[PDB]
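Novice: Below is a structure I'd like to ask you about.
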Amino acid sequence: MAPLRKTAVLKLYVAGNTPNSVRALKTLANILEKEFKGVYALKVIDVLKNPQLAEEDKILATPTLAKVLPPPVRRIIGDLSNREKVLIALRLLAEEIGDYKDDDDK
């Protein structure tokens, strides 16, 4: 649970290959691969394939957007099929990360 500087870890919880999960994954991954390339690390958790992991993180809905790192974990719930919401939410989260500096270095 050690906070990371600059690079943040975003986890997407999906269920199989449903249109909602496919849409959400394409939207989040593409935005992170181009819009936030090199800034965020994307992690995808398949709740149906590994329900044990889903239960461990108490995932009762899919897809679910959550920033596991840096802590606290940011859970974002809404229409992720819309690229604007994914982009806007990622942008706001990134600003928070940039604001937090390890040291002034002066």
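These residue numbers are counts, starting from 1, taken along the chain as shown.
Just so it is clear, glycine is given a Cβ too, placed from its N, Cα and C backbone atoms.
In Swiss-Prot, a mutagenesis experiment is listed as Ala41 to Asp, annotated with the note No longer binds KaiA or CikA. Recorded in Swiss-Prot as a mutagenesis result, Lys43 to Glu carries the remark: No longer binds KaiA or CikA. Under mutagenesis, Swiss-Prot gives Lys43 to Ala with this note: Loss of circadian rhythm. Record note (Swiss-Prot) on the mutagenesis of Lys58 to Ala: Loss of circadian rhythm. For the mutagenesis experiment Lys67 to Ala, the note given by Swiss-Prot reads: Circadian rhythm strongly weakened and destabilized.
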Novice: Quick one, of the mutagenesis positions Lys43, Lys58, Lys67, which Cβ has the fewest other Cβ within 10 Å?
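Specialist: Output over mutagenesis positions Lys43, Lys58, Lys67: least Cβ neighbours within 10 Å is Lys58.
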Novice: How far is it from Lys67 (mutagenesis position) to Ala41 (mutagenesis position), counting Cα to Cα, in Å?
Specialist: 10
Novice: Please report the Cα separation of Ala41 (mutagenesis position) and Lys58 (mutagenesis position) in Å, rounded to an integer.
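Specialist: Approximately 22 Å lies between the Cα of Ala41 (mutagenesis position) and that of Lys58 (mutagenesis position).
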Novice: In three-state terms from DSSP, label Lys58 (mutagenesis position) for me.
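Specialist: The three-state answer is coil.
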Novice: Sorry to bug you, but what's the C-alpha spacing from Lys43 (mutagenesis position) to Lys58 (mutagenesis position), rounded to the closest Å?
Specialist: 17
Novice: Give the number of CB atoms, excluding that of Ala41 (mutagenesis position) itself, located within 10 Å of its CB.
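Specialist: 15, counting other Cβ atoms within 10 Å of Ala41 (mutagenesis position).
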